[PDB]
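Notes follow the structure.
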Protein chains: 2
Amino acid sequence: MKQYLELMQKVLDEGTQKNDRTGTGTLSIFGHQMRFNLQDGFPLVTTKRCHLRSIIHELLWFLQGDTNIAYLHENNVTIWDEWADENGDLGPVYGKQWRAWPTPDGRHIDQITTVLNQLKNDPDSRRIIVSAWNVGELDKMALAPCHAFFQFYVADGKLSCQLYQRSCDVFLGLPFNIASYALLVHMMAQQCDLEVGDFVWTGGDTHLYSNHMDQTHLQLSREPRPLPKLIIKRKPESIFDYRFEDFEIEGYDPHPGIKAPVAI
Amino acid sequence: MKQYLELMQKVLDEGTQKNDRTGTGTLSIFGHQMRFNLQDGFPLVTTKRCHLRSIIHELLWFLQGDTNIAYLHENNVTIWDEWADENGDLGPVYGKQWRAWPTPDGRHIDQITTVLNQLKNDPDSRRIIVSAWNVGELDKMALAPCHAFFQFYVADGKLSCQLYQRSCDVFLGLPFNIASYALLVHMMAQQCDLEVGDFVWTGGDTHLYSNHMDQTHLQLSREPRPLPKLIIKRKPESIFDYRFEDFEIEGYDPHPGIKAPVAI
Ligand SMILES: Cc1nc(=O)c2cc(CN(C)c3ccc(C(=O)N[C@@H](CCC(=O)O)C(=O)O)s3)ccc2[nH]1
Ligand SMILES: Cc1nc(=O)c2cc(CN(C)c3ccc(C(=O)N[C@@H](CCC(=O)O)C(=O)O)s3)ccc2[nH]1
Ligand SMILES: *c1cc(=O)[nH]c(=O)n1[C@H]1C[C@H](O)[C@@H](COP(=O)(O)O)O1
Ligand SMILES: *c1cc(=O)[nH]c(=O)n1[C@H]1C[C@H](O)[C@@H](COP(=O)(O)O)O1
């Protein structure tokens with residue numbers, strides 16, 4: 001989509017070569033922001049084919065508060081397999097922090113129903129935030145939160161969200177991370193009787209792995225297609241009540257898929 | 001500064017009227033990014049005289065892990081007075097989270113020592129982060145962290161920093177918060193023998209209070225002037241050892257100060 005392909009060109013035009021944790025090497029920029037108006041269409045990348053099925057299941061998993069991959073395995077999603085231990089555990093990553101952030105005096109905060117209650121009862125709050133960056137449990141996590149912190153905002157009956165992604169693999173994770181949060185914004189807005197506004201993506205270390213260069217130029221030679229449309233077929237009683245079958249993407253005609261190795 | 005006045009105008013042309021928690025009223029936008037190259041000069045606003053003494057003592061108060069305004073008073077800095085209790089405490093705000101984030105099991109993480117050790121031993125890390133947004137202690141704080149989360153980055157021997165500020169009073173808090181983190185970048189870079197890079201500012205709810213319209217219009221009438229340069233006179237033996245006397249600003253020629261009421 002125009003924003004995404006301009007980001008790729010930007011990393012190529014001004015990225016600095018950097019060595020990294022996995023030993024693969026990246027081309028990197030620091031600091032970027034893009035905005036997607038969710039009323040223009042659902043932001044699912046069309047210059048390569050993305051698997052919506054994996055995106056939806058991972059988001060339903062996060063919302064259930066789950067951090068073990070068995071659910072994802074029951075649904076034929078293997079995107080988190082490489083970081084899971086022998087028991088299928090990833091440690092207190094996203095789902096646990098969203099649904100049960102532990103306090104130092106023995107409580108657990110459910111940040112997702114806190115946010116829902118804020119949007120319903122106090123939508124002009126400047127504190128409507130969900131953080132996955134829990135400094136005291138970072139060491140128990142298989143991988144530190146890439147999409148770390150996000151904030152909601154309501155203006156003129158529309159819900160907007162801004163995500164700070166501290167680390168971003170542009171080719172592989174970012175198509176998935178944009179679609180996932182746009183989906184979350186449609187579900188929140190449906191629960192609060194709000195319209196969808198903007199998804200704003202802000203990035204920290206935004207990079208392209210050295211072994212993704214050919215597939216990046218191949219993708220960069222393609223014209224974006226019209227954006228698909230998201231249809232939710234049901235309003236569940238709670239945001240924790242949605243299921244895969246409630247969503248319908250319409251009009252998605254992508255270019256061929258492009259395979260790329262994930263750096264572990 | 002060009003970017004600062006540009007944001008100021010953008011909030012006026014684009015802002016939506018919001019009833020906020022103080023019953024004052026704001027015009028706000030959501031999602032904004034600004035980039036300051038620290039090689040070009042220290043970003044202290046010149047279209048109004050800013051008081052650097054207050055900026056320095058607050059940042060030094062933060063690095064000492066102190067949340068009691070007694071120290072600020074010892075140095076006659078009055079900025080946090082309206083939020084402290086009968087004993088001068090603000091609760092576990094900025095300073096406490098930066099130097100002793102409480103783990104669920106009773107320990108504390110010093111995020112500043114962690115960051116110094118990462119910049120020295122692993123500068124390619126994509127995890128060099130300080131979070132003041134401690135979900136389990138927010139209810140104890142007099143005001144929730146405005147400048148909430150920040151990340152360091154190193155490329156080509158230069159140290160960059162991005163701040164995510166979830167709530168921003170453009171006229172009062174922002175000149176102050178920008179100078180504050182530019183200063184911290186200069187001190188970290190000196191301790192880690194790096195050159196300064198970019199200070200990237202990203203805002204969430206970015207606003208102008210209804211009772212600052214006149215002084216915002218006054219400020220928008222003034223030509224920005226060349227940026228000052230910062231000199232750190234002494235190299236302390238740790239980042240916890242700077243003192244007010246070690247910093248000099250040079251070439252700071254501002255337009256006259258502009259007085260404006262704070263919303264409490
Ligand atoms: C280096 C690295 N980059 C990543 O983007 C990344 C992503 C996740 C998890 N995640 C959020 C994923 C999103 C997309 C993925 C992926 O493997 N995509 C394949 C297709 C998988 C499928 O069939 O659905 C692809 O798009 O080619 S994995 C975990 C660690 C990571 N590590
Ligand atoms: C509504 C609100 N807006 C703020 O910007 C704000 C800022 C702080 C703390 N802070 C970050 C402060 C920075 C600057 C301030 C101020 O009143 N400045 C005056 C005079 C003080 C001085 O610097 O000598 C000025 O800049 O002229 S207060 C606390 C609560 C807030 N509340
Ligand atoms: C992490 C997880 C996700 O959902 N999407 C992402 O883009 N990533 C990427 C970022 C980086 O390339 C790697 C995580 O490694 P690190 O912790 O930043 O070193 O996966
Ligand atoms: C908070 C403190 C700071 O250092 N900088 C800021 O700009 N502010 C402002 C933001 C907002 O106007 C107010 C805090 O109120 P709220 O918690 O956002 O409702 O102070």
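Numbering starts at 1 and runs along the chain as displayed.
Per the header: X-ray crystallography, 2.2 Å.
Note that Cβ sites are derived from N, Cα and C of the backbone, with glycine treated the same way.
Positions annotated as active site, nucleophile by Swiss-Prot: A:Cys146. Cβ neighbour count for A:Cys146 (active site, nucleophile) (all protein chains, 10 Å cutoff from its Cβ): 20.
The C-beta environment of A:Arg21 (dUMP binding site), restricted to residues of the same chain at least 6 apart in sequence and closer than 8 Å, is empty. DSSP assigns A:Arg21 (dUMP binding site) to coil, not to a helix or a strand. Summarising the annotation, Swiss-Prot assigns dUMP binding site to A:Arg21, A:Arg126, A:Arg127, A:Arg166, A:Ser167, A:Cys168, A:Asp169, A:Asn177, A:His207, A:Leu208, A:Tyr209.
When secondary structure is read from DSSP and collapsed to three states, A:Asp169 (dUMP binding site) falls in the strand class. With a 10 A radius on its CB, A:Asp169 (dUMP binding site) counts 22 other CB atoms from all the protein chains. Annotated (6R)-5,10-methylene-5,6,7,8-tetrahydrofolate binding site per Swiss-Prot: A:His51, A:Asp169, A:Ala263, in sequence order.
Listed in Swiss-Prot as a mutagenesis experiment, A:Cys50 to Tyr is described as follows: Shows 0.2% of wild-type catalytic activity, but substrate affinity is not affected. Around the Cβ of A:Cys50 (mutagenesis position), a 10 Å sphere holds 18 further Cβ atoms from the protein chains shown.
For A:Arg126 (mutagenesis position), no same-chain residue 6+ apart in sequence has a C-beta under 8 angstroms from its C-beta. Swiss-Prot gives this note for the published mutagenesis A:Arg126 to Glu: Shows 2000-fold decrease in catalytic activity and 600-fold decrease in affinity for dUMP.
For the published mutagenesis A:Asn177 to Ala, Swiss-Prot gives the following note: Shows 200-fold decrease in catalytic activity, 20-fold decrease in affinity for dUMP, and 10-fold decrease in affinity for mTHF. DSSP classifies A:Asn177 (mutagenesis position) as helix under the three-state reduction. If you draw a 10 Å sphere around the CB of A:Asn177 (mutagenesis position), it holds 20 other CB atoms from the protein chains shown.
In sequence order, A:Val11, A:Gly15, A:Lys18, A:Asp20, A:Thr26, A:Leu27, A:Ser28, A:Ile29, A:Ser167, A:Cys168, A:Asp169, A:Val170 make up the list of same-chain residues 6 or more apart from A:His207 (dUMP binding site) whose Cβ falls under 8 Å from its Cβ. Less than 8 angstroms from a Cβ of chain B: among the recorded positions A:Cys50, A:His51, A:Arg126, A:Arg127, that describes A:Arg126, A:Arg127.
Only A:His51 of the recorded positions listed as A:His51, A:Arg126, A:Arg127 bring a Cβ under 6 Å of any atom of ligand 1; the order follows the sequence. Across the structure, A:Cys50 (mutagenesis position) and A:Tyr209 (dUMP binding site) place their CA atoms 19 angstrom apart.
Taken residue by residue with DSSP, A:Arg127 (dUMP binding site) is part of neither helix nor strand, so it is coil.
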